[PDB]
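> There's a structure below that I have some questions on.
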Protein chains: 2
Amino acid sequence: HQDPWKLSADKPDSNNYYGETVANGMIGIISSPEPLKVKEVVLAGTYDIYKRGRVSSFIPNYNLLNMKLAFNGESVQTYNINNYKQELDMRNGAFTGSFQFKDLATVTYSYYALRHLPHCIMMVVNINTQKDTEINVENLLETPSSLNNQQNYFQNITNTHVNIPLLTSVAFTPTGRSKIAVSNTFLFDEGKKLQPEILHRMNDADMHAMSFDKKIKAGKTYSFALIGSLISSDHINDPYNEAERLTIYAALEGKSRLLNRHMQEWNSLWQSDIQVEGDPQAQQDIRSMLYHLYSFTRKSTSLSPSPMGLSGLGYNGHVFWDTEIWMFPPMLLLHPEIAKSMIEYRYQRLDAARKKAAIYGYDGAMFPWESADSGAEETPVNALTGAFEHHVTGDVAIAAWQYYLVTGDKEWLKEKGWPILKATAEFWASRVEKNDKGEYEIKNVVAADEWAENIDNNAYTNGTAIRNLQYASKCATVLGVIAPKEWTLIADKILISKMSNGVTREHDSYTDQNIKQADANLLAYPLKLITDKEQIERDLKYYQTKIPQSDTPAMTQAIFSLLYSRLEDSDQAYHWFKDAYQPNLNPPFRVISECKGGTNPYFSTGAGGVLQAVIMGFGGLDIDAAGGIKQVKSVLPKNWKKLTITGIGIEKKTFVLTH
Amino acid sequence: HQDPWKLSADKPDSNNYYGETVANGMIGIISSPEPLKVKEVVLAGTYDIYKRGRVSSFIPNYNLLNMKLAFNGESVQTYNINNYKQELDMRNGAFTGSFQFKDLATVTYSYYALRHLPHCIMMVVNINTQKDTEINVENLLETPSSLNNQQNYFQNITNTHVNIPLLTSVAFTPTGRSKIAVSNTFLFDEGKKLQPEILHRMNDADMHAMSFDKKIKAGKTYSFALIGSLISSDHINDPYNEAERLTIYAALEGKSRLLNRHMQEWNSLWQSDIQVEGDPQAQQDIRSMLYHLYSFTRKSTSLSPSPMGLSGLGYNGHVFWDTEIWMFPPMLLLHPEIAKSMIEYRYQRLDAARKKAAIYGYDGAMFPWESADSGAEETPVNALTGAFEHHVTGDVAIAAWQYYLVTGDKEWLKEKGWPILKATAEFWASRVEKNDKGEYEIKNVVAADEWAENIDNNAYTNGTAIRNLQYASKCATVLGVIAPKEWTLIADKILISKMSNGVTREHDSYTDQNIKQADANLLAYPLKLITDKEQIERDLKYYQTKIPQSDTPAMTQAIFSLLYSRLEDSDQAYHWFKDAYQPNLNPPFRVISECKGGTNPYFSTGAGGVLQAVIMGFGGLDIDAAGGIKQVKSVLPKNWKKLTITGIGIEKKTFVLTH
Ligand SMILES: OC[C@H]1O[C@H](OC[C@H]2O[C@@H](O)[C@H](O)[C@@H](O)[C@@H]2O)[C@H](O)[C@@H](O)[C@@H]1O
Ligand SMILES: OC[C@H]1O[C@H](OC[C@H]2O[C@@H](O)[C@H](O)[C@@H](O)[C@@H]2O)[C@H](O)[C@@H](O)[C@@H]1O
């Protein structure tokens, strides 16, 4: 079960099953233990009021691939199939199931979120017969209870060469904010005269279906595909006509062309890769972490991943600093154009951040704790993070500057980076208060350690303000512009304190409390305000005892690991690398939950930090404060014989580490 | 677990659990295996387009009892309770759960669909603690995905003596056809000054909650109740205000008064009962059947039960001949005022039946195959029973005449019976076709055996037409009005044909096909057109093996039982009695599914049938064609020592049978 490219499950157990996702950064499809079904489908960029939090959310969408298959009268179910297996090929995001039906046929089905066509999905079904049999195939378009005012359509698009049957639905998100259209068709190899007639049934208020029968003789293979397109008014003004147009298009491109395009784009993604010799389980795990970040992001866009990417409704689909600090750094090293999309998401919401700042009495741009379509604040109001966790504004500025450092694109710095850095720094200049002693303070925040609420001088928050003001000043110099001299004066006197045991104090009320996740330790990495190895070690040893086993998210141990690799302590780095995700795993695909023993995968934020422990920690790779990627001292786990990181930085460098 | 009054389950197993229902003929609440939750709630009379069949349906409603209980911050879960038991007390429809929380406290909760107040529910909670502790109690009002455009309110109703905190939700059925209001409050014993402060949270789009803490001292019992009122625009013009009014009212009546009234009404229902000696399983099973009918009906109304009563969304809540022929006859004998509501339902829908006949080119009234709010046809269009299964009209007439036979109420005959009998006979007079031989045919129907579709001269349909015409004529005689002599001429010449072996032919195309359910046999009972014992017997011998084991509903073997009891064949009567329901049971409460090994309880139609096998078969009780209840020869199961039937007919007779 440790193939380095594939995740395998024999005989799915529906009582203990967490499905895996295929996605193209726009549509995610989460697997079902049941054959020829999907559990959930999510469309990026489509938000409406729905359940959790009383604020916008991703919306469960059409399970557009759901199919029912019958042989010689008899419905294929979990209960009457044998040798059933599922597999995720991470090389191309193919999810495959396969089974035997009695004495009649082997069935294999593979589905894909087509990597070049953001709104298109394809399933390919192969029937190999051991006896003569007749199949009945049905594709169902059930309108999920999250949508309303559905309409169920069917038509034939024809010319002399083709008969393309379209099963279409149109419906609305709960408040009517977004109109969703889905349109499906079957592709056959045999051509218009010989293809099965397609029947259409509309027997329920919330479900219609298209269906056909086909006689297959013993010893033959019969194939067909299902193509579906899924789009909304958030993506295009006329989703109904756009859905049908895209499914027509894809049908006339055909399976072969579509898959070849899919494959070419996946191949390009895997040109940046991490290879580990001597530890197959690590190898597979790290490939799964890469796979998920590649599936949940998309070059050449303004999309940014939620903490759970497209694996479901985790955190409502909202964007957090989980992007900037956790998922963004490994992507920026491996595929900068992905990082470009993530920061583009913020650039386009700068005006919304300006608006927040004005509503809360500050200058500049105040990015929201949680962000969705507009870029306004979308945190549930019962969570004090929304009003008071303010580091996110500095987190956005850090990643913007980092983009510049790694790409050296001064054209992007002038047009997009500087507007961000300038406005965020104007926010911090307005956010601080000078005291009698000439120090600057930032009072009344929720810490990165979110258990500490309405406290003063949070170490991490204070550190991001310092960085934000310093990077905006560095950027003004790059661009030949005059920065407010106040920005450096402030950065230099923002308070960061130590306790009497010589440990960095997390906040002004901090003595010895348990903490939710890493905060003071983040000044060592990523912020690198603390670079004295003794201080790093003092702070590690103190805080590593303060994280409880329960209810603490995977935004911690990866950092411990990373700093221990930078201090060249192999055993401890490897201990914290495993502890970061292994306690969080869900069967049968080793997906990652947010917290230890949790049941809410897939926490791509978690994957993002572990990838940093691997690349920046074991690989010793580092964004150089002066430009590009450098390599610092590192160690490997004892049992890893070789680590190979490919496609790094704009020179696409390969790094090989050994003992 | 064979208490004759109580159904009981130890340690509910959620992987194999079919909940039991409490109901007052208006609201039904179906149990959850989870402590202090309910699975589903259904309000009678509220219909909208929703899922199955693309036609009107009962809607899942607010799970208004749902409660969360914590002890010093620790919520109750499966893994921290023990000695968890559930019980349904059939004497008063009380559903009770009980459990122990760790070794700290014991908890019981009993809930009720209050019998006298159709729109009000009550749950009483009792907590006995060993040590000092603090409880947190939350009542959650989650808007189900079946409803839309919800609003979540909370307010305090006060005077010098009380503070009634109301948690209210108002929402709409899928098309906006019905507006639903729910309003809950907590009742305390301790009085306004000492009662807990109630907090309100609205943290989700689709859920709000009211909560309180309370300190309980070591060795003391703390008791509180939750009252809920659930009502719609189908029942009142202003449900929002009526729901709050009703809960205020119930709150100031108080628990004690509310339960006393409930008990009195249940006590009356059980004045008609069936007692079996020598077979405890039978006794419990039969009580369960009576309980479900009593719970799923209501005297002094125009309500009629669906095939699944208020147990869920079975057959979309629609009314079928399952009332008139299956549920109605035991209710007529035991509690005629329940039968009076069932036929009232048809009386107030006579104009819609006249409209149906006109639209399908017939005279008089043509009752729909499936009925709901208006009395128009509600059968899903994909089912040819809607257009072609016409015997329903004669089934309505039969029940209307029986009502008169049993009660002797000639004032009702004039006002309500005769309108029905006259219009329904006018239908049949227009529905027959005379042939060259002077016989009357009824062509192109779906048979009671619904596997026979678009066939001629169905036995059961033809018999219901004869009976309809005869009984209309007799009604005319009683009332002194002139009936068409054609009714009698047509009745006496409607075709009922024999095969060469002398067996009643099901329809003109019938030879030896398997059949879905009893049809020719129904001519013996209930119609009594076949009285000759050798004919009854030859029809039984031919047809009894024609019903397959699978996918055949519980509308067959109860009739075989009854007929064998009338033929004085104890072994066969008892064989069919058990076969009618025991292969259809689901755990842990022995609820009845529609079919053998099915999974869609509670099929109240199948219970009605069995209750006829017991009352009319084993008890020998019969509606006398001349008026009243008579008794014919019968036999008991060998192992039954005594069968006692109480509350029969308008004189409330007790029948006792022994070997
Ligand atoms: O989506 C809202 C909010 O959810 C998570 O936080 C909930 C509360 O958790 C506690 O740990 C913390 O003490 C509070 O400050 C939080 O409101 C999430 O961690 C948070 O980032 C989200 O905004
Ligand atoms: O509510 C619709 C319909 O449901 C059930 O019938 C479905 C089909 O069942 C077959 O067995 C039969 O041959 C057909 O005539 C039916 O349409 C139900 O039995 C029926 O009464 C309902 O009207």
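One-based numbering along the chain as shown.
Positions of Cβ are set from backbone N, Cα and C atoms, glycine also.
These came from Swiss-Prot, pasted as-is:
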ACT_SITE  B:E594  active site, proton acceptor
BINDING   B:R52, B:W369, B:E370, B:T385, B:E450, B:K516  beta-D-glucose 1 binding site
BINDING   B:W321, B:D322, B:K516, B:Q517  beta-D-glucose 2 binding site
BINDING   B:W451, B:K516, B:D551  beta-D-glucose 3 binding site
MUTAGEN   B:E450 to Q (Swiss-Prot position 472)  Loss of activity with kojibiose as substrate
MUTAGEN   B:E594 to Q (Swiss-Prot position 616)  Loss of activity with kojibiose as substrate
> Hey, which of our binding-site residues B:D322, B:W369, B:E370, B:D551 end up with a Cβ under 8 Å from chain A?
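The answer is none, since no candidate qualifies.
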> Can you give me the Cα-Cα distance between B:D551 (beta-D-glucose 3 binding site) and B:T385 (beta-D-glucose 1 binding site) in Å, rounded to a whole number?
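Answer for this pair: 17 Å between alpha carbons.
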> Express in Å, rounded to the nearest integer, the largest CA to CA distance found among the beta-D-glucose 1-binding residues B:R52, B:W369, B:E370, B:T385, B:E450, B:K516 named in the record.
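So the maximum pairwise Cα distance among the beta-D-glucose 1 binders is 22 Å.
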> Fewest other C-beta atoms within 10 angstroms of its own C-beta: which of the recorded positions B:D322, B:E370, B:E450, B:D551 fits that?
B:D551
> Does DSSP put B:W321 (beta-D-glucose 2 binding site) in a helix, in a strand, or in coil?
helix
> So which recorded positions out of B:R52, B:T385, B:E450 are up against ligand 2, CB under 6 A?
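The recorded positions passing the 6 Å Cβ test are B:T385, B:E450.
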> So which recorded positions out of B:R52, B:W321, B:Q517, B:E594 end up within 10 angstroms of B:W451 (beta-D-glucose 3 binding site), measuring C-alpha to C-alpha?
B:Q517
> Taking 8 Å from the centroid of the Cβ atoms of B:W451, B:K516, B:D551 as the cut-off, which other residues in that chain fall inside it around the beta-D-glucose 3 site?
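Other same-chain residues with Cβ inside the cutoff are B:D449, B:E450, B:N514, B:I515, B:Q517, B:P548, B:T552.
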> Find, among the binding-site residues listed as B:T385, B:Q517, the one whose Cβ has the highest number of other Cβ atoms within 10 Å in the structure shown.
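Going through B:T385, B:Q517 one by one, the largest Cβ count within 10 Å is at B:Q517.
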> Report the nearest neighbour of B:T385 (beta-D-glucose 1 binding site) in space among the recorded positions B:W321, B:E450, B:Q517, B:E594, comparing Cα positions.
B:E450
> For B:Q517 (beta-D-glucose 2 binding site), just give me the three-state DSSP call.
coil
> Taking the Cα atoms as reference points, how far is B:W369 (beta-D-glucose 1 binding site) from B:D322 (beta-D-glucose 2 binding site) in Å?
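Per the Cα atoms, B:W369 (beta-D-glucose 1 binding site) and B:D322 (beta-D-glucose 2 binding site) stand 10 Å apart.
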> According to DSSP, which of helix, strand or coil covers B:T385 (beta-D-glucose 1 binding site)?
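B:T385 (beta-D-glucose 1 binding site) sits in a helix per DSSP.
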> Among the binding-site residues B:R52, B:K516, point out the residue whose Cβ has the most other Cβ atoms within 10 Å, with all shown protein chains included in the count.
B:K516
> Let me spell it out: for each of the binding-site residues (B:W321, B:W451), count the other Cβ atoms within 10 Å of that residue's Cβ, using every protein chain shown. Which one has the most?
B:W321
> Can you grab the distance from B:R52 (beta-D-glucose 1 binding site) over to B:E594 (mutagenesis position)? Cα atoms, rounded to a whole Å.
17
> At the level of the C-alpha atoms, what whole-angstrom distance separates B:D322 (beta-D-glucose 2 binding site) and B:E594 (mutagenesis position)?
12
